[PDB]
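Undergrad: Let me begin by handing over the structure; questions about it come next.
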Amino acid sequence: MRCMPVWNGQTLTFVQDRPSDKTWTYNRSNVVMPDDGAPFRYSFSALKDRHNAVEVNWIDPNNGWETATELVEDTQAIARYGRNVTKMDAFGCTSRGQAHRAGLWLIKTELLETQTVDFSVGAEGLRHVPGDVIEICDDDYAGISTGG
Amino acid sequence: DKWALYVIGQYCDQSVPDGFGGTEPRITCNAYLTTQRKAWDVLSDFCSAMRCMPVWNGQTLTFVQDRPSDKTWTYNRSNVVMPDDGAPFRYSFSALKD
Amino acid sequence: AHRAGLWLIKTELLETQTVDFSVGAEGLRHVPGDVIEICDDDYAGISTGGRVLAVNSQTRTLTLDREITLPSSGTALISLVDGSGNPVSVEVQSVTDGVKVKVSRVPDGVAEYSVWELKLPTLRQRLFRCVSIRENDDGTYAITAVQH
Amino acid sequence: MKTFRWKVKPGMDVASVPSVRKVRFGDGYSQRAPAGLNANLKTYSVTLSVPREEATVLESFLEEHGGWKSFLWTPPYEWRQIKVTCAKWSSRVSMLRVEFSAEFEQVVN
Amino acid sequence: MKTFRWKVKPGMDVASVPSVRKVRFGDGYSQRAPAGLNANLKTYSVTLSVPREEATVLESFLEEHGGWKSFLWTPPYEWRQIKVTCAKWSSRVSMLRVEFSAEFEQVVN
Amino acid sequence: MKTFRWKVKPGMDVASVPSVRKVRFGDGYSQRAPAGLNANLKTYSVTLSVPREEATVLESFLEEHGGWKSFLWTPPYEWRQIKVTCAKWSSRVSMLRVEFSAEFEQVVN
Amino acid sequence: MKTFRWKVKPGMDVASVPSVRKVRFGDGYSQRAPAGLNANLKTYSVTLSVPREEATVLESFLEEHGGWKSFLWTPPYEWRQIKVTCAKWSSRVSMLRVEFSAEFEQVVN
Amino acid sequence: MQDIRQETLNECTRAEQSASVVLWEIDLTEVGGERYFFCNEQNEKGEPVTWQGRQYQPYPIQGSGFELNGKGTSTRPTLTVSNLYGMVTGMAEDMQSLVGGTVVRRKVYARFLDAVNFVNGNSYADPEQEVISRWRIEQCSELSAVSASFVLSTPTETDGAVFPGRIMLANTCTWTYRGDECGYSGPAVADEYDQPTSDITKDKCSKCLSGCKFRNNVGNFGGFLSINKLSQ
Ligand code: SF4
């Protein structure tokens with residue numbers, strides 16, 4: 001299923017990987033300051049770790065209930081940045097449509113979601129559980145300052 | 001360094017005793033490289049099988065052949081840095097089991 | 001096979017000791033493979049090498065530091081740095097006092113305060129061959145060499 | 001503003017402490033270089049004495065720079081315009097006068 | 001209360017050290033920027049002298065805030081109402097009067 | 001220029017601290033050796049006083065050395081010609097007087 | 001030479017502070033031992049005043065020994081021949097006489 | 001012995017020398033970006049440093065852990081550039097589009113620099129006396145609002161450099177489009193979405209059999225159209 005499991009600290013819940021409303025907001029005025037002025041540290045997924053093709057595993061009833069792999073490629077991405085292959089096992093999946101869908105989801109995730117940020121924040125931390133959607137404003141990334 | 005390589009080639013084209021009483025060229029290839037290996041590891045196996053070591057000058061790539069070479073630099077007490085403890089040169093020996 | 005085999009064996013039996021001897025700003029003069037001679041004063045106790053104080057071209061003579069005592073039999077050598085910054089070596093004939101040594105010919109433009117070393121004819125020369133040079137971003141270079 | 005117009009009353013202490021890339025070899029011998037392209041820049045310990053009602057104008061001028069934005073200054077040492085920066089400028093109030101103890105660090109630009 | 005009313009001694013120190021974005025590697029070219037907005041905030045080393053009676057009132061006022069809870073104050077430097085906070089307030093007790101050496105740091109919040 | 005031609009105060013320090021290659025584990029026996037050929041290389045903490053006009057001449061002279069570039073010197077301590085280098089030369093300017101505090105460190109080079 | 005013949009006119013300072021291995025157990029109790037065979041060696045903070053002409057002879061002697069090869073001495077605190085070493089002998093020149101701040105460390109050999 | 005000139009060799013061994021100056025050059029022409037010249041200093045006049053008539057801008061740039069090794073390069077060198085004003089973020093939309101970019105680092109004593117950098121002038125100025133090294137970017141390690149550090153590596157090692165070079169694909173061509181091995185020279189046929197197109201600027205090969213067929217060139221396909229969708 002497309003979600004992540006979030007232990008609230010009290011209860012277990014599931015947040016889907018959707019465009020969600022209620023997005024929190026942060027800027028230089030909101031997050032801590034180190035001795036060096038680095039409010040946000042950005043790191044990027046390695047070029048070589050953005051697979052653009054997968055061999056996805058599932059059990060095929062029609063073939064005889066044994067492991068069959070469906071292969072999912074992103075043509076335009078392979079046509080420009082070489083061609084990386086990875087292997088997945090869709091969990092309960094049993095019909096090739098399900099496998100192909102999971103395969104395509106993994107590819108698009110690796111290809112698009114590239115950059116992470118560590119921006120240790122103040123006392124407001126306790127309102128945030130994993131899967132919360134935030135927005136980041138950086139003055140040295142946007143030209144002039146537009147938040148406070 | 002095509003010049004270095006040319007010397008090396010001339011060397012490994014030398015005639016040497018075969019071992020069954022004939023003569024033979026010193027080193028020759030006859031590989032069939034049938035996997036993706038890392039470029040440097042492959043280059044090192046070439047330059048190991050023929051006695052040399054690959055030197056990335058920084059600018060170019062050459063081969064320094066493992067031979068008695070002239071042009072020997074000299075280092076003594078007055079030349080290398082002297083740390084706080086009076087040990088200009090530290091030696092360390094390979095293990096007998098190695 | 002037999003030749004490549006014998007080569008690996010003889011290297012492992014004769015080359016045993018490596019020396020790490022971080023040097024100064026002459027460290028952009030070297031690249032791996034370079035052959036060096038480590039004239040350690042620990043292995044001598046007489047310190048037969050140092051820097052040149054003055055060079056007299058006509059009536060070729062070198063004014064050194066320390067003392068030089070010529071071997072009773074055989075002719076010793078003196079190893080200098082040439083005008084081209086190269087390791088050339090020449091002979092020694094007679095010594096006035098214990099500093100003013102007389103050479104066969106003075107190499108062209110032998111810079112004063114350049115490295116000089118006396119090698120006796122009957123003595124193991126003790127060669128190494130460089131493997132790595134590291135920069136310490138203090139204008140010093142850490143050198144490793146293996147027995148030659 | 002681009003220039004400093006107040007005068008140092010009692011004189012100032014200048015500390016040079018240039019950068020040298022230095023390597024100590026064996027028997028006393030060594031190696032030096034000026035390290036940076038322009039090593040010695042020097043810092044000045046500028047001391048000023050101002051009336052209590054006026055000190056506002058000098059405070060406003062020093063703060064508008066705010067560490068950055070180096071200004072031209074003519075020290076009573078060499079009598080040449082040099083661009084310097086102000087980082088701390090400690091101030092000392094009394095019932096009549098205010099004393100400024102500031103550090104002026106010369107920059108090539 | 002939310003305001004500081006007790007008069008201060010001539011002994012009053014003011015250090016500035018505004019926040020800057022300083023970037024340099026080694027002894028080379030250096031880039032300096034105004035960091036945030038409220039660049040300079042200034043620390044006031046102030047000293048007070050009061051009789052033995054209302055020393056208790058002064059201590060209770062400082063203790064009420066107790067590091068946090070910035071209060072309104074008008075320093076004898078700029079004569080402008082600012083929010084400041086007290087860090088330590090080290091106190092000396094003598095035979096007839098008491099002394100207070102305090103650190104005042106102004107906060108935008 | 002390769003020499004120093006200025007008048008010194010009566011009060012300068014000359015630290016010696018010769019280089020010694022010494023081995024000792026814990027606090028047991030210790031062996032000691034002379035280490036370098038040039039064992040003691042001395043360090044002079046020289047104080048100079050100069051009129052405000054000639055301060056420029058002396059300041060410029062020390063600047064074209066800037067740590068490196070050893071110059072000959074004849075200290076009154078022994079009246080010998082030895083090669084030395086300057087490190088800091090922190091200077092104080094008064095109304096009519098300028099004071100230099102320098103650490104000359106003699107070198108073989 | 002082998003013997004120090006110059007006289008200390010004002011005295012020196014003698015600190016013993018010997019090397020002792022010691023283990024702190026539980027309820028106050030402990031355990032102590034002299035660590036080495038020869039723990040205390042009694043550092044002497046020697047001060048010499050010498051006329052300027054005679055300063056160079058003492059320099060030649062001290063610098064020739066140079067942080068190794070101990071010399072015999074009879075300190076005016078116990079009046080006995082002990083072998084001692086010096087490492088520092090910082091100097092202090094004046095118009096007429098020169099001061100020596102030296103550290104003397106007694107050695108068992 | 002390093003590829004250096006006689007004057008640099010004589011300078012290396014002098015008791016007192018001139019400044020060691022390092023002049024960087026980041027080229028991204030091969031990766032879709034621009035060429036940049038940097039140095040960590042400004043000349044005696046506080047202007048960009050001139051070398052062989054080239055003006056290396058003053059900018060905070062430095063590198064750590066450079067080495068020559070004759071049996072590998074374990075622990076890659078690390079080059080850092082100040083991200084103040086955000087010109088490093090402005091270099092490219094995505095920071096990993098900058099991987100494969102070339103770095104030429106030039107170490108040269110200050111005595112050999114151009115006569116235009118000195119108020120007095122230089123009698124030893126020689127544009128020949130410098131040491132050069134070439135490195136590939138492998139990864140924008142990290143980027144903050146103050147600094148951004150790349151990992152470097154010699155073109156011999158890098159990461160994309162593997163022997164026997166050519167991976168065998170099914171239904172994916174590896175020749176460069178209109179290149180020597182592709183050997184197609186006809187007019188514009190289609191884009192990478194296979195959509196028919198008689199526009200020369202928007203004609204690019206999908207490198208798949210469908211695209212190859214559009215170009216009408218299926219003889220010279222750089223793939224092996226039968227071999228096995230899966231691997232192993
Ligand atoms: S698929 Fe065909 S047209 Fe496209 S690049 Fe390869 S050979 Fe050329």
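Cβ from N, Cα, C; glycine included.
Below, the features straight out of Swiss-Prot:
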type	residues	note
BINDING	H:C173, H:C182, H:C205, H:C212	[4Fe-4S] cluster binding site
MUTAGEN	H:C173 to S	Complete loss of tail assembly
MUTAGEN	H:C182 to S	Complete loss of tail assembly
MUTAGEN	H:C205 to S	Complete loss of tail assembly
MUTAGEN	H:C212 to S	96% loss of tail assembly
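Tell me about the setting of these features in this model.
TA: In the three-state DSSP reading, H:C205 (mutagenesis position) counts as coil. Taking Cβ-Cβ distances under 8 Å and a sequence gap of 6 or more within the same chain, the neighbours of H:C205 (mutagenesis position) are H:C173, H:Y177, H:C182, H:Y184, H:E192, H:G211, H:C212, H:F214, H:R215.
H:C173 (mutagenesis position) carries neither a helix nor a strand DSSP state and counts as coil.
Residue density at H:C182 (mutagenesis position): 20 other Cβ atoms are found within 10 A of its Cβ, drawing on all protein chains shown.
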Undergrad: Which secondary structure state does DSSP assign to H:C182 (mutagenesis position), in the simple three-class scheme?
TA: coil
Undergrad: Which chain neighbours of the [4Fe-4S] cluster site, leaving out H:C173, H:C182, H:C205, H:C212, have a Cβ atom within 8 Å of the mean position of the site's Cβ atoms?
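TA: Near the [4Fe-4S] cluster site, beyond H:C173, H:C182, H:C205, H:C212, sit H:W175, H:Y177, H:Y184, H:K207, H:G211, H:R215, H:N217, H:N220, H:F221, H:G222.
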Undergrad: Reduce the DSSP letter at H:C212 (mutagenesis position) to three states and note it down.
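TA: SS state of H:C212 (mutagenesis position) = helix.
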Undergrad: Count the other Cβ atoms sitting within 10 Å of the Cβ of H:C212 (mutagenesis position), across every protein chain shown.
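TA: Its Cβ shell of radius 10 Å holds 24 other Cβ atoms.
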